[PDB]
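Remarks on the structure that follows.
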Amino acid sequence: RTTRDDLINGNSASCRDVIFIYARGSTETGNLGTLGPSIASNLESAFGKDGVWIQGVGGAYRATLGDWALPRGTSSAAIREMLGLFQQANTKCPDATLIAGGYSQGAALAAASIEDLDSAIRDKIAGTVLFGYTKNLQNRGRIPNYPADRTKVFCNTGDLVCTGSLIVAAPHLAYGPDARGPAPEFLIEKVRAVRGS
């Protein structure tokens, strides 16, 4: 299932405890792409189907390859889309713990959105996972204004985007195992750290 709009479709009277917002890579389908579904499945196993809402960044985020060369690593329209989703989560479910993630252009999108986000909302994101982080070198493996302890970066050796080049090499397409194990493990651990249980 490459398309998930649980936050947009969800009833505010029955908010999930955890809301995951994820940005796909360049040219990927739906709003979750290749890695999102694996992460989602594992989050559901941990918090139960009604305990977590999975929301992909769709709308104006078209994941156009060329946009990864723009100043922030994605388009302004895409940043506004993801910011809007964080704002919707905050208003619809004030008590939900947030988590986020992004792959390739989506990782730059996640970082830019989190950087611009109002601190009160940003501080609700218990953990963020980034795969093939295009701004890894430039930002020294961090997301501006966001704590290192809540950030996990998956950058493969040989993935040129992690060392400053906008070129797609084989290691950039090899994040499947991470999305199936360590990424959801990290997100689950970070949520439990603040929510207990």
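The residues of chain A that appear here are 33-229 by Swiss-Prot count, in order.
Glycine residues also receive a Cβ, built from the backbone N, Cα and C atoms like all the rest.
Swiss-Prot lists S58 to A among its mutagenesis entries, and the accompanying note reads: Severely decreases activity on p-nitrophenyl butyrate. Secondary structure at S58 (mutagenesis position), taken from DSSP and collapsed to helix, strand or coil, is coil.
Taking the Cβ of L97 (mutagenesis position) as centre and 10 Å as the limit, one finds 14 other Cβ atoms among all the protein chains shown. In the three-state DSSP classification, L97 (mutagenesis position) falls within a helix. What Swiss-Prot notes for the published mutagenesis of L97 to A is this: Increases activity on p-nitrophenyl butyrate.
The active site, nucleophile annotation in Swiss-Prot covers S136 and rests on experimental evidence. The secondary structure of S136 (active site, nucleophile), as reduced to three states from DSSP, is coil rather than helix or strand.
What Swiss-Prot lists as active site is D191, and the listing cites experimental evidence. Same-chain residues at least 6 positions away in sequence with a Cβ under 8 Å from that of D191 (active site) are, in sequence order, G164, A201, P203, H204, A206.
The mutagenesis experiment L198 to A is recorded by Swiss-Prot, whose note states: Increases activity on p-nitrophenyl butyrate, poly(ethylene terephthalate) (PET) and polyamide 6,6. DSSP classifies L198 (mutagenesis position) as coil under the three-state reduction.
Around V200 (mutagenesis position), taking its Cβ as the centre, 17 other Cβ atoms fall within 10 Å, counting all chains. Among the sequence features in Swiss-Prot, the mutagenesis site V200 to A is noted as follows: Increases activity on p-nitrophenyl butyrate and poly(ethylene terephthalate) (PET).
The DSSP secondary structure for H204 (active site, proton donor/acceptor) is helix. As annotated by Swiss-Prot, active site, proton donor/acceptor applies to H204.
Under the heading of mutagenesis, Swiss-Prot lists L205 to A and annotates it as follows: Increases activity on p-nitrophenyl butyrate and decreases activity on poly(ethylene terephthalate) (PET). For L205 (mutagenesis position), other Cβ atoms within 10 Å of its Cβ number 14.
For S58 (mutagenesis position), the recorded positions whose C-alpha atoms fall inside a 10 Å radius of its own C-alpha are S136, out of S136, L198, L205.
When Cα-Cα distances from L205 (mutagenesis position) are compared across the recorded positions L97, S136, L198, the shortest belongs to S136.
Taking the C-alpha positions, the distance from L97 (mutagenesis position) to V200 (mutagenesis position) comes to 11 Å.
Across the structure, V200 (mutagenesis position) and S136 (active site, nucleophile) are spaced 10 Å apart at their Cα atoms. Each residue contributes its Cα atom, and for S136 (active site, nucleophile) and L198 (mutagenesis position) these two points are 10 Å apart. Sequence-distant neighbours of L198 (mutagenesis position) (same chain, 6+ residues apart, CB-CB distance under 8 A): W100, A101, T166, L192.
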